[PDB]
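Chemist: Sharing a structure, written as structure tokens. Questions coming.
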Amino acid sequence: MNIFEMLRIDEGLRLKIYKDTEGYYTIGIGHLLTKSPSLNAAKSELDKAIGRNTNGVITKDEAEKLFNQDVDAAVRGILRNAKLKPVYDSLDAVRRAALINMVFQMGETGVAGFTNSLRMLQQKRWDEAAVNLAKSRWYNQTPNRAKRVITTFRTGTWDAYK
Ligand SMILES: [Cl-]
Ligand SMILES: [Cl-]
């Protein structure tokens, strides 16, 4: 297992524009297109991302390319964030993938706001972070996925994904 496989499991893969769990237009492997409620707007952003007139539909290769860019962007985000980088740097490889998962889903900003949880992960108080991580809208809205990522931080193994 790795970060790519991990996210592919959590996000799925859809080749036509669809709405995510929040009702926002997305395509591929969890690539958010826009928070706007306009399909046209989403189509415009899709064509801009791909470089062609897609008519709201992409190929598998194209989805994977977006996915690679998004993963990449998520790591750099972390590395560039003052709150995140130290945590990330203190963790083992497995747990780092869980932190990337969160940032891909919620953005750097939203994750950087889990202050208490961040501090517990940094301190290696696994069970404690896991309880504090569950006290969140994230957990209440997407409990199964949140469960898998939390288990990941708690155990440092890929057990939740196997
Ligand atoms: Cl893009
Ligand atoms: Cl879920």
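Placement of Cβ uses the backbone N, Cα and C atoms for every residue, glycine included.
Grabbed the feature section from Swiss-Prot, which reads as follows:
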- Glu11: active site, proton donor/acceptor (ACT_SITE)
- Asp20: active site, proton donor/acceptor (ACT_SITE)
- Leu32, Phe104, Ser117, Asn132: substrate binding site (BINDING)
- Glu11 to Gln: Complete loss of activity (MUTAGEN)
- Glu11 to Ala, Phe, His, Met or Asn: Complete loss of enzymatic activity (MUTAGEN)
- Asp20 to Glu or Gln: Loss of 99% of enzymatic activity (MUTAGEN)
- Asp20 to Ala, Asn, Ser or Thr: Complete loss of enzymatic activity (MUTAGEN)
- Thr26 to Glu: Complete loss of activity at neutral pH; covalently bound substrate (MUTAGEN)
- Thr26 to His: Facilitates transglycosylation more effectively than hydrolysis; covalently bound substrate (MUTAGEN)
- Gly30 to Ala: Almost complete loss of enzymatic activity (MUTAGEN)
- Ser117 to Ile: 500-fold decrease in enzymatic activity (MUTAGEN)
- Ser117 to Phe: 10-fold decrease in enzymatic activity (MUTAGEN)
Chemist: To which of the mutagenesis positions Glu11, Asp20 does the lowest count of other Cβ atoms within 10 Å belong?
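Modeler: It is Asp20 that, of the mutagenesis positions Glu11, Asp20, has the fewest other Cβ atoms within 10 Å.
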Chemist: Here are some recorded positions: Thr26, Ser117, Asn132. Which one has the most Cβ atoms within 10 Å of its Cβ?
Modeler: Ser117
Chemist: Taking just the CA atoms, what is the gap between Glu11 (mutagenesis position) and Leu32 (substrate binding site) in Å?
Modeler: 11
Chemist: Can you tell which of the mutagenesis positions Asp20, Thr26, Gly30, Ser117 lies nearest to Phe104 (substrate binding site) in space, using Cα positions?
Modeler: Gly30
Chemist: Using DSSP, would you call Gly30 (mutagenesis position) helix, strand or coil?
Modeler: coil
Chemist: Non-local Cβ contacts of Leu32 (substrate binding site) (under 8 Å, 6 or more apart, same chain)?
Modeler: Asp20, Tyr24, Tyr25, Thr26
Chemist: Would you count the other C-beta atoms found within 10 angstroms of the C-beta of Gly30 (mutagenesis position) for me?
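Modeler: Looking across every protein chain shown, the total is 21.
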Chemist: Through the lens of DSSP with three states only, how would you label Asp20 (mutagenesis position)?
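Modeler: Coil, per DSSP.
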Chemist: State the Cα to Cα distance, in Å, between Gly30 (mutagenesis position) and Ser117 (mutagenesis position), rounded to an integer.
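Modeler: The Cα atom of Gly30 (mutagenesis position) is 25 Å away from the Cα atom of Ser117 (mutagenesis position).
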Chemist: Please give the greatest C-alpha separation between any two of the substrate-binding residues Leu32, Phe104, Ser117, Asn132, in angstrom, as a whole number.
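Modeler: Largest Cα to Cα distance for the substrate-binding set is 27 Å.
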